[PDB]
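Notes for the one structure printed next.
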Amino acid sequence: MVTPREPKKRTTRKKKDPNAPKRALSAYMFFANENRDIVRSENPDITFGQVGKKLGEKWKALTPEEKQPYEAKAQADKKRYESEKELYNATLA
């Protein structure tokens, strides 16, 4: 009579790099890097797989009040990201 079907799956990861700047962590990484244990401390049974995919809810829930100073900080790292970039290029000069 009827019987639909259509799975889905995919995953690809590899390749590495030297002392190169990922891309200047995001204001999120800053708050997470610190709020990466606050949650892990409440869910030590889980991993970043769900922890790092949960903090995103707190970051956004951190309101513009908490993201105000936080993000404002990532606004400076924009330069710091050049510190690790100077070396990266220094390797390919």
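Here, residue 1 is simply the first one shown, and the rest follow in order.
Placement of Cβ uses the backbone N, Cα and C atoms for every residue, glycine included.
The annotation that Swiss-Prot gives for the mutagenesis experiment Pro18 to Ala reads: Does not affect affinity for DNA. In Swiss-Prot, a published mutagenesis experiment is listed as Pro21 to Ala, annotated Shows a 4-fold reduced affinity for DNA. As a published mutagenesis entry, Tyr28 to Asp appears in Swiss-Prot alongside the note: Shows a strongly reduced affinity for linear and circular DNA. Looking at Swiss-Prot, you'll find the mutagenesis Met29 to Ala or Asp noted as follows: Unable to form 75 bp microcircles. According to Swiss-Prot, the mutagenesis experiment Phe30 to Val carries the following note: Does not affect affinity for DNA. According to Swiss-Prot, the mutagenesis experiment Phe31 to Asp carries this note: Shows a strongly reduced affinity for linear and circular DNA.
Shown on the structure are the features that Swiss-Prot records.
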residue	record	contacts (Cβ under 8 Å, 6+ apart)
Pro18	mutagenesis position	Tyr88, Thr91
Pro21	mutagenesis position	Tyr81, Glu82, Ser83, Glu84, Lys85, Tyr88
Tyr28	mutagenesis position	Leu55, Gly56, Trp59
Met29	mutagenesis position	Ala74
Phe30	mutagenesis position	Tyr70, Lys73, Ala74, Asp77
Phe31	mutagenesis position	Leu55, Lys58, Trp59, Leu62, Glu66, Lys67, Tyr70
